[PDB]
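A.B. asks: Here it is: the structure, laid out below.
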Amino acid sequence: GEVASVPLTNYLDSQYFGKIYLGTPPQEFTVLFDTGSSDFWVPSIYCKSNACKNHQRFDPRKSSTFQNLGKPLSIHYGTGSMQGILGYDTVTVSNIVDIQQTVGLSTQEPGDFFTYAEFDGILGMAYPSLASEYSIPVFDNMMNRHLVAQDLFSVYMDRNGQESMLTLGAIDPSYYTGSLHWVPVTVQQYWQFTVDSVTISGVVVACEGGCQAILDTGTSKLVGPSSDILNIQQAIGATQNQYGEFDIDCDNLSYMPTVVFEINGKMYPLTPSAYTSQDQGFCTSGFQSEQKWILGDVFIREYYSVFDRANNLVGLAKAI
């Protein structure tokens, strides 16, 4: 039935958020479209935490379609925790109108994590297997009612960081170059699949063997097992800064190795410019350490990603 495009705005390569409207008449929120979770929630008026006061809060009093459902919601994103209550209301994402969509309305958001974040809420795009009890992921409702023309969505993130796009129910050949390589999903919870090897110059330095990796648009870095990451941090030239981090000499870029992920028989290199992030006069390393690899924005900025729920496939194509 439909195709929606949502322009994303980026809080400096760390979050990839967009506008959604909730309630009748609609109230506006900015949300993080999150392929590593499946729950949808926005702050409410019942939330008194400072983070809530520094953001948009849903006022059910002004919505003619709201309906409390009462069921609790606790989501523990390491970073910060969020407590709320489930309810129902209409959501609008571009032109696609998603009626009686369950949505979490925070009640407590303690801590600084959420205060300083640029989004108001999180909209979960992983499998229903991940979603909290009584919560129905937004794409699943869209799908279930033939609201999208195809049961796929597509992520374009711009490295030049200004025309980032989420496309619902469509693939756009103009944001990629070459062909799409379809990779099957091994475990349907996150968007998970099998990487064959991580090599530097024909030498395998991580994931010796095969390893599982998830495609998470809600993680900024490339995250891996710390043994494998440490070796990658030596290999590229990365040192630990006093702050507990890994820095790279910004003027050393030209000589640093390219890192290659071999996914289902194709190679997806990561150039130095691609895994090297520079803010102000200092440069930091893209790779971070936690068994499962998390291919964050570092990889998705380079590879236009299609998430296909009809077929349970990930499709990768080099980003433009």
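Residues displayed in chain A correspond, in order, to Swiss-Prot positions 59-348, 352-381.
We read in the header that X-ray crystallography, 2.0 Å was used to get this structure.
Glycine residues also receive a Cβ, built from the backbone N, Cα and C atoms like all the rest.
According to Swiss-Prot, the record shows the following:
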type: ACT_SITE; residues: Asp92; note: active site
type: ACT_SITE; residues: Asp274; note: active site
type: VARIANT; residues: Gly302 to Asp; note: In chymosin A
A.B. asks: Taking 10 A as the limit, how many CB atoms besides its own sit near the CB of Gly302 (variant position)?
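C.D. replies: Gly302 (variant position) is surrounded by 6 other Cβ atoms within 10 Å.
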A.B. asks: Cα-Cα distance in Å from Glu348 to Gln352, with 3 residues unmodelled between them?
C.D. replies: 8
A.B. asks: For a quick check of packing: other C-beta atoms within 10 Å of the C-beta of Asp92 (active site), how many?
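C.D. replies: Counting Cβ neighbours of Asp92 (active site) within 10 Å gives 24.
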A.B. asks: List the residues of the same chain that sit at least 6 positions away from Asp274 (active site) in sequence and have their Cβ under 8 Å from its Cβ, in sequence order, or write 'none'.
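C.D. replies: Listed in sequence order: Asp92, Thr93, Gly94, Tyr248, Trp249, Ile355, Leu356, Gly357.
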